[PDB]
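Inspection log for the structure reproduced underneath, given as structure tokens.
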Amino acid sequence: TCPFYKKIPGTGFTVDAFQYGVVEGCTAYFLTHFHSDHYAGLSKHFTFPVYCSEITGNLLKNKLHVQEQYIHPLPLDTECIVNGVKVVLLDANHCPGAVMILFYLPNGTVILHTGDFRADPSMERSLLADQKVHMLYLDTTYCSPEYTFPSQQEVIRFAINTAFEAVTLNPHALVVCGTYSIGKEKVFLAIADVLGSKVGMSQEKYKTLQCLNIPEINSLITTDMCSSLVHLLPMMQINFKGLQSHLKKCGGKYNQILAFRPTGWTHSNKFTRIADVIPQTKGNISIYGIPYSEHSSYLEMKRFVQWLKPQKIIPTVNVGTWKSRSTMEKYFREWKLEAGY
Ligand code: NI
């Protein structure tokens, strides 16, 4: 059954609530983003209205086969009326097509649902600038001070420089990047760009990337593996076993692999700066774990909430243990005391 922190008081709306069968009283189901934890339950057999971004809508149609008549895309940054209620979709800085949803309730209440997000100072100049939020439904994935990691830009710099140096030293090296879901596309795109290559991949992954509205995409990606020196593979193949296997299929083209495994936060960020990171090596294979996060750091999340000044906060992640719940409530009170709201 659908939990409380996925319902929208005083509307017939839910958010990311597709795995609980028919929800009692729901006339419209919002989807924040095309990630399996959130879309879980949607298929060709779904027959209620689904409201989402255009990008999320292209994925629902082509990958999940949801019938066109039930897909309702909305533009960003635009006041829209749905079933008699004003709503706005805002860029969540998460994966392609991900949004936060602002709801203007009939009773004068204003609710912001962040879905999954990476808070950014640029959000302080969105349609949120105007106005008050009574309830904030917050992605608390990394709500503890120990969670630190670099900017996306620093991680991409590191990856571009590492791949360019290795390929310039050895024109016979192949670059491999691991993937599982959408998001983090900049890692393989930026590497392929610096090397003058298209990204090679499976037919299923090419199909997925074609739904994303990336300008110039036909020029950047291909299913012809033999013409590309940057290959995408499923994340679970990014190990010495998997990579050796892959290298045998390439027909004596390459004598080295350098591979990249994008992760979220790991404990090594406590101690090692991005510039100082080093790979795991076995023979002519090397594997770099890189901390490319699409969720807020603690510092990022704190800045956004202290700016927003919401009246109440309801966490949507780490809500399963008393200790987690308690710890989050303690941070929300410090932030409020420090900033004066
Ligand atoms: Ni997500």
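All chain A residue numbers match Swiss-Prot; in order, they span 700-1040.
The backbone N, Cα and C atoms fix where each Cβ goes, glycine too.
For the mutagenesis of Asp838 to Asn, Swiss-Prot gives this note: Impaired nuclear focus formation, reduced interaction with PIAS and increased sensitivity to cisplatin. The structure shown keeps the original residue. Listed in Swiss-Prot is the mutagenesis experiment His994 to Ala, annotated as follows: Impaired nuclear focus formation, reduced interaction with PIAS and increased sensitivity to cisplatin.
The separation of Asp838 (mutagenesis position) from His994 (mutagenesis position), Cα to Cα, is 8 Å.
Sequence-distant neighbours of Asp838 (mutagenesis position) (same chain, six or more apart, CB under 8 Å from its CB) are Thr813, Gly814, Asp815, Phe816, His994, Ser995, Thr1015, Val1016, listed in sequence order. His994 (mutagenesis position): 22 other CB atoms within 10 A of its CB, across all protein chains.
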